[PDB]
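Report on the following structure.
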Amino acid sequence: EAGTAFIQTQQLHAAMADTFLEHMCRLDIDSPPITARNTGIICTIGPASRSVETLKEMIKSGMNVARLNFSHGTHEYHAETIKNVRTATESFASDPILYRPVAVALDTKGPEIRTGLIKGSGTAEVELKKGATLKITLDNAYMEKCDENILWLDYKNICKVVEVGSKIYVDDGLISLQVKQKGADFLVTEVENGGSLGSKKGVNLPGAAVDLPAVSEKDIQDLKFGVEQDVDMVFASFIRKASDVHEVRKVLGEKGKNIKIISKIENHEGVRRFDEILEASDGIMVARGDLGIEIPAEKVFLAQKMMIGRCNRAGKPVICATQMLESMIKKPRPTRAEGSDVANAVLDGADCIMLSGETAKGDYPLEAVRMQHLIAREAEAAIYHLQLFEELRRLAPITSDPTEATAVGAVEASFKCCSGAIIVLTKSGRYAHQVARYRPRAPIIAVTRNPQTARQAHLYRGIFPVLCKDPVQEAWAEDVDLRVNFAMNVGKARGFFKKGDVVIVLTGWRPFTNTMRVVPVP
Amino acid sequence: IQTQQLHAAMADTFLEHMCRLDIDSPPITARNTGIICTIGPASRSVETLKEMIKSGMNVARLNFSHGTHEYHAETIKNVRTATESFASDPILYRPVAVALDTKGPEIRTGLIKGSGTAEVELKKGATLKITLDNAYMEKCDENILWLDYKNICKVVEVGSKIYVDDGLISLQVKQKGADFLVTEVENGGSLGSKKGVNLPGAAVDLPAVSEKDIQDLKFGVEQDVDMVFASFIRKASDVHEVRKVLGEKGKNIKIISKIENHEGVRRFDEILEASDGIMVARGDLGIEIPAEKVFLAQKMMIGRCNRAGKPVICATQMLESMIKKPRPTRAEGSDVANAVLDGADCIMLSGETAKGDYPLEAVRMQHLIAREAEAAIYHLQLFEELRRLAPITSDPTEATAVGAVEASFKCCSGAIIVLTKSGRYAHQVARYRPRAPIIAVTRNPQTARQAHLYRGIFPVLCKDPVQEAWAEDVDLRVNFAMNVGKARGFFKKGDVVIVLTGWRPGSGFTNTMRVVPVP
Ligand SMILES: O=C([O-])C(=O)[O-]
Ligand SMILES: O=C([O-])C(=O)[O-]
Ligand SMILES: [Cl-]
Ligand SMILES: [Cl-]
Ligand SMILES: [K+]
Ligand SMILES: [K+]
Ligand SMILES: [Mg+2]
Ligand SMILES: [Mg+2]
């Protein structure tokens, strides 16, 4: 009864524009998005978020992956976090239609440089003043006696790799020092950017050739523990070259061969060697914290868009990470730059977005998850699929692989009929990954019986994994129908589609494969 | 490898354009995006303003939500002293514009009672009375909060939500009185003095231009400001009211309408038509509408301003953490770059330069990011779309401008030089978004200041007398631009520049294009 005043939902007016400029001009704050949110949300778990009750609310608010940051905490601490994640996740298991799988990710310490403890108890801070002198020492006598005159750090070969004039950054790149003099085991620096210095802060040496191993002996111990704990993926810090990826993957053994290896790109060499790293990895994280200290801050967006583009071209997941909603560590609403950053990561093409301190340590973890969910849904509708899908196709090789032809045909069909979903029956995730790389607007409901697939599949934009718990039926056709009906019930229960809407169904492995059907929802 | 992201520039698709972006491809010297800096205690001294100018400030914004006319007059004096300290060399002098940002129909709280803690704690679930009784205007606390919107009780009802201090505190109306509201704190926090208030669910009925705004606008005319940033513009008639106040004496002052609420977004097209330009005023906007929708409104407004060829400013919290820290967050670096990639003519700093501890670092960081992002634009697609969407006309000047922009891409020119009295001829080039800087030579000091609002325009103020012969006077001004560009490192011998000049004496056509090897 409203009539012509109707505003198309999900930015469909902008979707139909014939140019990108007109697409922008048509973006409409009064055009509401769809229910389904395609971009996975990865949340770092820490003191603010590791209780079972908070984790339950995190899941309800949209967390898909729990990140364990092995830069901090001992193995028993991480074991208990994992236990709590699983308790919270399985509290929803009694209803498979509504159960959301939750993945567990181990983020390695890797070749970090860290300072020691401020003298006293270690919880104090000292003020470093601009122009003051500060001695960096490797003498362990001072490892718990750091102050404004002497700073211990843990990188034993630092004096080899820095020179007079080089810059040393401490604590998220906020404190900056210039090396004035060298010693056998010390550096004399001048404070450039001063500030308040606490304990065990991260140190960066931009332009220095740091020779620490990508995977140290202690990192291997963490990785082995990750295998014992049945983690789903590793986020490997400071990957510089393809062989670093192999050091991570091969040490997991046969037992860990299905764990996904995500290389974190956070230094200049990782950017330069990106193509070989991408080839060796299952996916990528744009680890912007270190990256924006190792390279000039003003260049990070170039590296981010380069890596997202190349991952989209390769069909491998890419995560945008770090400081996306940073002010929400302390405030209940984000800044305008933070809102923009989340939206633009999605528009760039990121498969997942991440929260670090906002969920690990901040005062508003649930609000931060909820805000990522809200922004991602709005941005997903604003993507200019007309151009994106054309470019992904043109840049995608002709092959004889019938499964790739099925996937692109399904995504094409999904756009042609504005489908409510692409339902995909998948054991390993592969068939669903193949659809996701063509970036449909419609959500991809990936039905699997493999619990690890259900967890890992969150890494791909658009995949909404659901875990079927029904026994396998002896008749293949009956077993397919059971899994398809499960997906239909999920989409109806979750509000993705209604009876009578059109959906695409890919029925998976058949003992041709992965037949496509375009059907009304029963 | 190739500088200026030229490898990415040659990609045949946007996706491959992204794939080719190269942190090791260094940008050109020239920075096309104007930087607008709010002046306040951190940045008001002549000494600091000189460094602000050296660091890249193009426009000084004065926020008339605070301060007296005496205070603002002294700020303007200091801006001018700093600007003219560089005037001894017309070739290395940068014009600096002055912008007056109105108070507008703002709602603010009163002063916290000064005998206790400077801020009071509003706790979730507590009662808080909102009063309009001026007896409490300087006695605000956790029990009673005065605000200055005298008609608030008429536009809210039981259940209405009230937001305070960048939308961080929220209250719900529980009961109404003659001159008060009983509220319950929904989202608590620490409350200081004179904080902004938003009523997103209410039809706020304050005037577009209050008596105070009239006084401030007339002061701006008297002070010879270059532009007004008009707060809370909701409709074309609001723009008309501002323009009427500026009047004949202020007729050449640019009116930039600030879009800060839902109605301004809804009525954007009529606002844009009457305005000279637009500010995406994201602070209020992201309280008035859901924070997750701001990027839609930002990209809509930038796109439409680009289609119209009118300047658009991205504003507010772009580098917010630099109020307290010497480096920005990763989201902040991203936000500045994406504003440029979106198409914003200018970017802005508020607390980062007005009140913070690192004003110069904030200006320098906007300069660095803008230059990198300008090189990363996909000009191939942008220029094609701007051409395709432009209004149809046989105007010789427009045709010459488009031809000059295409020529500039074809030879990767060091600059497009254009002569202009009032700005328009340079604006016409800028709207097609060349990669090459547009060196706009003028003898009009106000044009030189205002032209900063347009992406790519590098204004230069020629101070030489007019030459007797028209052709010799044109040549003098072109040669001035050549020497400025050479001295500033924009180009050198062996480069190629595009030169746009007028037809002949007595014509207003800028219809002559020369493609000039740089001597
Ligand atoms: O390690 C990280 O996640 C980073 O540095 O951004
Ligand atoms: O007024 C402003 O600049 C704002 O609200 O962003
Ligand atoms: Cl996903
Ligand atoms: Cl400019
Ligand atoms: K880590
Ligand atoms: K104002
Ligand atoms: Mg890191
Ligand atoms: Mg405002």
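Residue numbering in chain A adheres to Swiss-Prot, whereby the residues present occupy positions 7-517, 521-531 in order.
Positions of Cβ are set from backbone N, Cα and C atoms, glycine also.
Pulled from Swiss-Prot, these are the features on record:
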- A:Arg73, A:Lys270, A:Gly295, A:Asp296, A:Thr328: substrate binding site (BINDING)
- A:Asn75, A:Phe76, A:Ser77, A:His78, A:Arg120, A:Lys207: ATP binding site (BINDING)
- A:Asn75, A:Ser77, A:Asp113, A:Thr114: K(+) binding site (BINDING)
- A:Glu272, A:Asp296: Mg(2+) binding site (BINDING)
- A:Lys367 to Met: Abolishes both pyruvate kinase and protein kinase activities (MUTAGEN)
- A:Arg399 to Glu: Impaired homotetramerization, leading to homodimerization and subsequent activation of the protein kinase activity (MUTAGEN)
- A:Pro403 to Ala: Significant reduction in hydroxylation and in PKM-mediated transcriptional activity of HIF1A; when associated with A-408 (MUTAGEN)
- A:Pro408 to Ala: Significant reduction in hydroxylation and in PKM-mediated transcriptional activity of HIF1A; when associated with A-403 (MUTAGEN)
- A:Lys433 to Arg: Abolished acetylation by EP300. Abolished deacetylation by SIRT6 (MUTAGEN)
- A:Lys433 to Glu: Abolished interaction with phosphorylated CTNNB1. Impaired phosphorylation of histone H3 (MUTAGEN)
- A:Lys433 to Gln: Mimics acetylation, promoting homodimerization and activation of the protein kinase activity (MUTAGEN)
- A:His464 to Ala: Abolishes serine binding and allosteric activation (MUTAGEN)
With a CB cutoff of 8 A to chain B, go through the recorded positions A:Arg73, A:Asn75, A:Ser77, A:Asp113, A:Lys433 and name the hits, or write none.
none
Filtering A:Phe76, A:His78, A:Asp113, A:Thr114, A:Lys207, A:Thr328 (binding-site residues) by proximity to ligand 7: which pass a Cβ cutoff of under 6 Å to any of its atoms?
none
Could you tell me which three-state DSSP class A:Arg73 (substrate binding site) falls into?
strand
Taking only same-chain residues 6+ apart in sequence, whose CB is under 8 Å from that of A:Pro408 (mutagenesis position), what do you get?
A:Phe521, A:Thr522
If one measures from the C-alpha of A:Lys207 (ATP binding site) to the C-alpha of A:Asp296 (substrate binding site), what distance in angstrom results, rounded to a whole number?
12
Quick one: of the recorded positions A:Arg73, A:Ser77, A:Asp113, A:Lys433, which has its CA closest to the CA of A:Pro403 (mutagenesis position)?
A:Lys433
Roughly how many Å separate the Cα of A:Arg120 (ATP binding site) from that of A:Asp296 (substrate binding site), to the nearest whole number?
13
Based on Cα coordinates, which of the following recorded positions are within 10 Å of A:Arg73 (substrate binding site): A:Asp113, A:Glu272, A:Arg399, A:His464?
A:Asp113
So which recorded positions out of A:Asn75, A:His78, A:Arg399, A:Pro408 are up against ligand 5, CB under 6 A?
A:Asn75
With the substrate site defined by the record as A:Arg73, A:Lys270, A:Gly295, A:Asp296, A:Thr328, how many Å span the farthest pair of C-alpha atoms?
17
C-alpha of A:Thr114 (K(+) binding site) to C-alpha of A:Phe76 (ATP binding site): distance in Å?
5
Least buried by Cβ count (within 10 Å) of the recorded positions A:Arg120, A:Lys270, A:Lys367, A:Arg399, A:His464:
A:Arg399
Have a look around A:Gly295 (substrate binding site) and count the other CB atoms within 10 A of its CB, chains all included.
22
Residues near A:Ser77 (ATP binding site) in space but at least six apart in sequence (CB under 8 A):
A:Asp113, A:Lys115, A:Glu118, A:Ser243
For the missing segment of 3 residues, report the Cα-Cα distance in Å between the flanking residues A:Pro517 and A:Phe521.
9
Among the binding-site residues A:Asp113, A:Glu272, A:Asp296, whose Cβ has the fewest other Cβ atoms within 10 Å?
A:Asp296
Could you list, ordered by sequence, which of these recorded positions: A:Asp296, A:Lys367, A:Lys433, have a Cβ under 6 Å from ligand 1?
A:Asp296
Tally every other Cβ atom lying within 10 Å of the Cβ atom of A:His78 (ATP binding site).
14
Three-state secondary structure, A:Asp296 (substrate binding site) (per DSSP):
helix
